[PDB]
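One structure is given below, encoded as structure tokens.
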Amino acid sequence: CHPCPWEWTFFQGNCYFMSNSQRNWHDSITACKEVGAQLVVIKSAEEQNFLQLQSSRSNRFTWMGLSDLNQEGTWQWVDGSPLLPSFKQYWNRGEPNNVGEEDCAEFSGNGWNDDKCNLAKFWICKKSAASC
Ligand SMILES: OC[C@H]1O[C@H](OC[C@H]2CCCNC2)[C@@H](n2cc(-c3ccccc3)nn2)[C@@H](O)[C@@H]1O
Ligand SMILES: [Ca+2]
Ligand SMILES: [Ca+2]
Ligand SMILES: [Ca+2]
């Protein structure tokens, strides 16, 4: 028994996978569903730091499961949960700025950016670990 599939990273009871290819935001959602996972929904500050460190180290602009597609300026996770005020700190300086209509969130440098959902980026999937 092992908690996560091969090539997935265990962190605090969940399993994470960073892609090696690039897709747009909606196709990244589909990619995670196909492996029994979800485009990453962040639930804690420690989880944010863990994910941001990997995006920063790898120098990969990476989608997360967050959008303001339903209501411009109101950010919602793909599981329906709202972006809480304790997470506004992670936006990069000047973000979100919706320049040229940007409705999907990415890890970019040290924080988050809103970018065009049609752009191809890396993505991270998350699913719960098995108990061994
Ligand atoms: O336009 C894509 C992103 O360009 C920059 O971010 C860098 C990219 C690098 C590739 C991965 N995504 C992040 C940031 N930017 C653009 C502008 C801006 C403002 C007014 C007029 C013209 C441009 N201000 N800031 C982000 O806000 C943008 O979303
Ligand atoms: Ca919009
Ligand atoms: Ca927007
Ligand atoms: Ca932006």
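Chain A is numbered as in Swiss-Prot; the shown residues are, in order, 253-384.
Structure method, as recorded: X-ray crystallography, 1.8 Å.
Each Cβ is built from the backbone N, Cα and C atoms, and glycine gets one as well.
Marked as Ca(2+) binding site by Swiss-Prot: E347, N349, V351, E354, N365, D366. The domain 'C-type lectin' annotation in Swiss-Prot covers 263-378 and is backed by sequence analysis. Quoting Swiss-Prot on the mutagenesis of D320 to A: Loss of binding to ICAM3 and HIV-1 gp120. What Swiss-Prot notes for the published mutagenesis of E324 to A is this: Loss of binding to ICAM3 and HIV-1 gp120. The mutagenesis experiment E347 to Q is recorded by Swiss-Prot, whose note states: Loss of binding to ICAM3 and HIV-1 gp120.
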Those recorded positions among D320, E324, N349, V351, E354 lining ligand 1, judged by a Cβ under 6 Å from any of its atoms, are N349, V351, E354
Sparsest Cβ surroundings (other CB atoms within 10 Å) among the binding-site residues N349, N365
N349
Could you give me the DSSP helix, strand and coil counts for the domain 'C-type lectin' (263-378)?
30 helix, 35 strand, 51 coil
Can you list which of the recorded positions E324, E347, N349, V351, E354, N365 have their Cβ under 6 Å from some atom of ligand 3?
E324, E354
Going by a 10 angstroms cut-off between Cβ atoms, which of the recorded positions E324, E354, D366 has the sparsest surroundings?
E324
